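Chemist: Here it is: the structure, laid out below.
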Amino acid sequence: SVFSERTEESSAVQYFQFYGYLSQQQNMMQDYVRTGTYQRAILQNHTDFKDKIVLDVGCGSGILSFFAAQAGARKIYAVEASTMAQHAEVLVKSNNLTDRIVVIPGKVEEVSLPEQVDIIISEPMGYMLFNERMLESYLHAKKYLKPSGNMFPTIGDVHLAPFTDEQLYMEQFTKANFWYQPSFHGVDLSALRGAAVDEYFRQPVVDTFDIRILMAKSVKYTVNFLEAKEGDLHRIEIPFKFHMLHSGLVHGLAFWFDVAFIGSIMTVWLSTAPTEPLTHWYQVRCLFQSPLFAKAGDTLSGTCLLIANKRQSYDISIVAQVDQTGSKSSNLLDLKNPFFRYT
Amino acid sequence: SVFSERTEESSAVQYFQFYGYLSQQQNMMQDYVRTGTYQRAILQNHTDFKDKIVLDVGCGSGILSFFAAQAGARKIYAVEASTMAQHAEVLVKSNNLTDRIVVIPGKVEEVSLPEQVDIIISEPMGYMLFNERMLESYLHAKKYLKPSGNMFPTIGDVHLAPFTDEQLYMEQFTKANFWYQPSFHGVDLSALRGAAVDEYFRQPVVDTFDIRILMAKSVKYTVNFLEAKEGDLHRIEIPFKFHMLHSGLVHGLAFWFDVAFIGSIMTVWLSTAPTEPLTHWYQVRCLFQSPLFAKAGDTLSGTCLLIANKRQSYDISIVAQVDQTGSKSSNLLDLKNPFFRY
Amino acid sequence: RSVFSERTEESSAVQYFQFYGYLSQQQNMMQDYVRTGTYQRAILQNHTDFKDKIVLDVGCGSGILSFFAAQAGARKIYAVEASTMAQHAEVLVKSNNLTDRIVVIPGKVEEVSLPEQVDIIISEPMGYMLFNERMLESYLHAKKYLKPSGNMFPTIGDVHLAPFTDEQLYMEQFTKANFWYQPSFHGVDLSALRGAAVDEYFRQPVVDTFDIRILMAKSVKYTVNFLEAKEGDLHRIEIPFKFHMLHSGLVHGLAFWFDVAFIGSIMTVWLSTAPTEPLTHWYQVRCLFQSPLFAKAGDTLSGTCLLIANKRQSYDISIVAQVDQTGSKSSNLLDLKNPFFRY
Amino acid sequence: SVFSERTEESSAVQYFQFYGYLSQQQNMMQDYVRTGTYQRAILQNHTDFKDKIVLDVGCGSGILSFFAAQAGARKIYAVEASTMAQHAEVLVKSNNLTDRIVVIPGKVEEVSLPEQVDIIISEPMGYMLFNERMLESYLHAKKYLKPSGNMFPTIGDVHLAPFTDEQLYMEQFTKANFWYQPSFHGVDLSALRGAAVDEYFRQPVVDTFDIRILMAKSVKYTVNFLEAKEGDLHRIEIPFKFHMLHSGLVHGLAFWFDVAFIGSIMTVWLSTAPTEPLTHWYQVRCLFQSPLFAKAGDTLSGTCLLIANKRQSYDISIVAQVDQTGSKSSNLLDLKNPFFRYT
Ligand SMILES: COCn1cc(CNC[C@H]2O[C@@H](n3cnc4c(N)ncnc43)[C@H](O)[C@@H]2O)c(N)nc1=O
Ligand SMILES: COCn1cc(CNC[C@H]2O[C@@H](n3cnc4c(N)ncnc43)[C@H](O)[C@@H]2O)c(N)nc1=O
Ligand SMILES: Nc1ncnc2c1ncn2[C@@H]1O[C@H](CSCC[C@H]([NH3+])C(=O)O)[C@@H](O)[C@H]1O
Ligand SMILES: Nc1ncnc2c1ncn2[C@@H]1O[C@H](CSCC[C@H]([NH3+])C(=O)O)[C@@H](O)[C@H]1O
Ligand code: NA
């Protein structure tokens, strides 16, 4: 199948074991911004669901399908690949909705639906939007979408912005300098100090921050789920040209994302921006190996290249340069293993 | 190999991927009780290493091998299956010990060792001692051990004792009670509450605690690493009979462990007991879904059964009984996925 | 049979009037200084409403309010009491030399015969959550003896209800119900009765006081005008509510209290049992939800509190509540006659 | 039936309503001394239950029947008159003992048992043993007992002892002196002070105390449930003659009770003595109207006469006298309405 070919078996096992936990579902469900906004987006666009055929990609507990049922849906196919599918089925029965919601255990790339659907709903967003590579499942599912069919969410915007955070940058060296001692119990650890620094900088940092560390207006990269193909997400090139609003040292790039539910009645936005109330996605920061000095008015140009890997994530390549000075910095990061810094 | 047959590929990949990180090595190395006690046990028993052949099972960064080198060992084979092995090689070169420490990359069940060794050193203890199933690798490695060779550590004591902690219990019960709601955003979740309680209580709690929550003298289960066979750890049955010292609610069993380095000069103990300074093993508690009320003087009887699984851990079944009232409790826990509360 | 006996089980009535036959209970009520003091002020500061008037005291007990009416210059006071306390009231009338002003009439106010119509009716018919004991109906029934322009002391009653958060109370009750969760109490599996146990405990309104900050919204007020209301109005009391949540959190239930007003010719005097006011022997009453409802600030909590009078001189309470923004719903049934005294 | 003739209808209603609550059953079940001792007495005398026919009088939740089942009983008839009977049925089913425990709804004086039993088990004890008059139900049940049959408990001992408690005695007057004031809000209450004192002294005091207040070894009155008639409990005359161990003022008599389970293997005792751990029965004290002075070595003689009434309780008559001085005191108390003093 399409899923197995793009996914290492070891990664897939871990991945679906993770979502097999009721606590993990619960964690997502208790993210009120997320869950509430989904329910709002569905109910406020009830004309998009009333007596419609619905597909829920990766239903988990089945909560979105229930929201679709609340909106008056006729039939909802709730596809789930982890063992959570059995718990979703129990909920369908206990909520007396067996006539409207059909839980289909398995990967959306492998299961079969009896009919085409009017609208696809899903929550496939990971860290930096693209983590977990579930957007491709979401896009793959369009084989079951009627022409003129709709997608909830419909589009996704990932935002990038340069930031200054001296403490975050110095923190890495403070942690790596553990190895920079000549006699740890009689052992000289110094030779590994470089490797330690390297390791720390490969980890994207997950947490939140004050918006005042941002030094330029964000650059936006948009995915239209109605138009995109899964293969479009294998190689994501995000060019940027930041016009610096403040003078100072750029320590790296901050990432966040919005999704839009473009319905017939209204468009509802779900945002994980640092200007908005915190979600379980927080924000993500990728550090530069060497900070870049910029004057207000200077331009910071370059590219953020996301390359999909078989561990259900992306290898991040970031190249940036201050055009006025030619001062350049790059970093390679491993999105699969972020550092959860939030406290 | 013996490792591969008893281990799911999915588990091993993640497992050794985890130990390839320098931050994790730093975390373990910064456990001063551990590192200091190991160095203490090796250096003070230097005659057990002087001009001897040493095997370091799961050497990681190689610290124990350096300790063995400090004790005057002639040759040390440092085996590590994670990529950390490459970092160990770097330290050996930079510490000018290339003539004495030989890093052998790979699983100890799969590598080929050049010669038989006089002594095996290792740090194979996981949470509640048995987690990670590395003790079996440690035991497996005795195929390279000379007839009268030694092992560091030499023995392991697992201690279990009944505890009372309403706060911890309610803390987990609260998390499970989310699945109690009859109308979460209009959705009835209650039918899953049973499965939810089951899931949360299967998680052993890793953290530390005050010793005054303990309601009886601990029961000891000992593994002699010099004598034990790999197969001995597939099924670990620990019967217990506690004489309750305090009245109250028994919320579960607390676990910790000691290991002893029985050398020629002296025996050095490394303890993770809650009466001792804290280590990175902390202590482990297994909660009962329903606590058992017991009075002082009662006997708390039952069995703690550990069944090894293919995910490099154990399925824990605890059956406990207040003999005077017949109050019985049964519990199943997944040692692989503990709750880190510390 | 009289209107009283038909709406009252004899078994309940016996216990009820037997309870009020005890001097200790009279002492308990009389030692409520807020209560007694406020009644005395309401009567004395409106002395013109009593001067040379004919008074009816419904459920006079020890006769304290009749003495207050006598102090304000009443010509004759008919003090009706159905319990044996009537005998003690008479003793006080004689020992206080007020035989020419206070006439104790033993019996139920629904059954006795008065020689004449009265200018004003005084009573203290309030129970827990105002309506408990169903004496308001006796109070209203007595209006058959009231002259057309007659007055009522108290004149009006306000019931206040507001949502509250109190995790401590909820877990306190939940823990008590969880006794029946034990699978091996002395070797016996009790679990099958947990549902019945939870139901039983949560049917008990909690009588006590609390800090006002646990309240999550402005109280909704329901008013009974004793000058206009008829007995039948209290047989089935429907109180709709729409709360605008001021705080985010878990709604564990609804808090209840009441005010009564003595609207006299000289001034209006209020007797309040609100948690913002000094504590009375009425305390406050809280009705718990079996499972709390999550609400954000700005949300609306709407629904209905329905009180159905029963033959045990109390009410069957039904509370239906809903977080409108999410559709999160709770339904609960309570037995007001058997509250939990927590103070 | 025998029950209805000796019981006022009004009393019976509240009585069985009281035991219809799971919380009250729970209250009894959480008395570890009581429940544990019952279980222990049954299990340690397993030969008295093995393959026997058992009768459980007033099974409540059915706990004692389950204990009988644990001891290997062949058939257990669990008779229960309150609504608790249905909850017992639920527990029997849920514990898979449907073939061995049969729940019979109704009063034991009115139901029909298909066969005679080998042993009757019950927990019919109230305050000072005899309150609630359920022992008569217990003894009545022997009509279903084989001639060679046993009773669990087998005997009941009531202990009586003189006590000194200056605080308790003075407390009555302190509470009554509320009424001894000439202008309570302008009212002279003094005329009721006597009636108030009378009221307090009629109430036996339920609570516990330090054994240091006891001034003589208790006098014991024994009921052998194997030998006794129902009628033996209609009029209970307990003569007493105490040999005073301490000098001082005797303010009244303290009451407690024991029951013994005399089985074939061993005799197990359940005690509510103040020398033993506290149970939900506590202890009961009856005050003398006027305290009696006695020296150590004097004899305190008299009678405690318990006269059964139709309110499922007893009128307590106490006459006591110091023989050496002729100093005499009496009290008449209403056991149905005790004062719960325990804190
Ligand atoms: C819960 O505590 C975690 N923990 C675990 C351990 C156990 N030691 C694991 C170390 O040993 C390595 N290891 C595990 N199984 C191995 C095997 N078949 N062959 C070779 N190396 C192996 C593994 O890669 C790591 O470097 C420890 N020594 N300290 C700890 O803190
Ligand atoms: C929480 O207790 C509420 N509560 C109620 C009351 C109301 N009861 C006062 C007095 O009213 C008497 N009473 C009740 N229904 C009556 C009736 N049809 N006819 C005559 N007397 C009646 C009853 O004998 C009692 O002595 C009060 N005076 N204080 C209170 O505290
Ligand atoms: N290819 C796939 N096919 C089916 N389910 C998948 C696939 N990839 C991910 N999932 C599931 O999709 C879910 C994403 S988490 C979202 C859970 C739930 N729909 C909610 O909105 O709260 C997880 O439960 C995954 O197990
Ligand atoms: N005459 C009677 N017939 C049947 N049941 C009765 C009678 N009198 C009292 N009971 C019940 O006897 C019980 C006394 S409480 C003892 C309950 C239970 N056997 C236990 O040991 O925990 C109550 O549940 C009463 O409803
Ligand atoms: Na320790």
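Numbering of chain C is taken from Swiss-Prot, so the residues present carry the numbers 135-477, in order.
Header entry for method reads X-ray crystallography, 2.3 Å.
Each Cβ is built from the backbone N, Cα and C atoms, and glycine gets one as well.
Okay, so Swiss-Prot annotates it like this:
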type	residues	note
DOMAIN	C:147-454	domain 'SAM-dependent MTase PRMT-type'
BINDING	C:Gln160, C:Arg169, C:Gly193, C:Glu215, C:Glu244, C:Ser272	S-adenosyl-L-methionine binding site
MUTAGEN	C:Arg169 to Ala	Loss of protein methyltransferase activity
MUTAGEN	C:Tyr173 to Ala	Reduces protein methyltransferase activity
MUTAGEN	C:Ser217 to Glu	Loss of S-adenosyl-L-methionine binding. Loss of protein methyltransferase activity. Localized in the cytosol
MUTAGEN	C:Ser217 to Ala	Loss of S-adenosyl-L-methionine binding. Loss of protein methyltransferase activity. Localized in the nucleus
MUTAGEN	C:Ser217 to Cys or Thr	Loss of S-adenosyl-L-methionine binding. Loss of protein methyltransferase activity
Chemist: So if I measure Cβ to Cβ from C:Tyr173 (mutagenesis position) and keep only same-chain residues at least 6 apart in sequence, which ones fall under 8 Å?
Modeler: C:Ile198, C:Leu199, C:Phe202, C:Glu258, C:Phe396, C:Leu405
Chemist: Looking at the recorded positions C:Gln160, C:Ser217, C:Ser272, which sits with the largest number of other Cβ atoms within 10 Å of its Cβ?
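Modeler: Within the set of recorded positions, the most crowded position is C:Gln160.
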Chemist: So what sits near C:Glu244 (S-adenosyl-L-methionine binding site) in its own chain, CB-to-CB under 8 Å and at least six residues off in sequence?
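Modeler: Non-local contacts for C:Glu244 (S-adenosyl-L-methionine binding site): C:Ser136, C:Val137, C:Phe138, C:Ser272, C:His275.
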Chemist: Provide, as an integer number of angstrom, the distance between the C-alpha atoms of C:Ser217 (mutagenesis position) and C:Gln160 (S-adenosyl-L-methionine binding site).
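Modeler: Taking the Cα atoms only, C:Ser217 (mutagenesis position) lies 12 Å from C:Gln160 (S-adenosyl-L-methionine binding site).
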Chemist: Quick one: pull the CA-CA distance for C:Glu215 (S-adenosyl-L-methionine binding site) versus C:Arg169 (mutagenesis position), whole Å only.
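Modeler: A Cα-Cα distance of 19 Å.
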Chemist: Measuring Cα to Cα, how far is C:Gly193 (S-adenosyl-L-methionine binding site) from C:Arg169 (mutagenesis position) in Å?
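Modeler: Cα of C:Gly193 (S-adenosyl-L-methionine binding site) to Cα of C:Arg169 (mutagenesis position) measures 16 Å after rounding.
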Chemist: Using a 10 Å cut-off on Cβ-Cβ distances across all protein chains shown, tell me which of the recorded positions (C:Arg169, C:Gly193, C:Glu215) has the largest neighbour count.
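Modeler: Buried the deepest by this measure is C:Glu215.
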Chemist: Can you tell me which of these recorded positions sit near ligand 2, meaning the Cβ is under 6 Å from at least one of its atoms: C:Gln160, C:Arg169, C:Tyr173?
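Modeler: Once distances to ligand 2 are taken from each Cβ, none falls under 6 Å.
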Chemist: What whole-number value in Å do you get for the largest C-alpha pair distance within C:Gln160, C:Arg169, C:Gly193, C:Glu215, C:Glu244, C:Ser272, the residues recorded as binding S-adenosyl-L-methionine?
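Modeler: It comes out at 25 Å between the most distant Cα atoms.
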Chemist: Between the Cα atoms of C:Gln160 (S-adenosyl-L-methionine binding site) and C:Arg169 (mutagenesis position), what distance do you get, rounded to the nearest Å?
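Modeler: Just about 13 Å between their Cα atoms.
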Chemist: Quick check: in three-state DSSP terms, what is C:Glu215 (S-adenosyl-L-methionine binding site)?
Modeler: strand
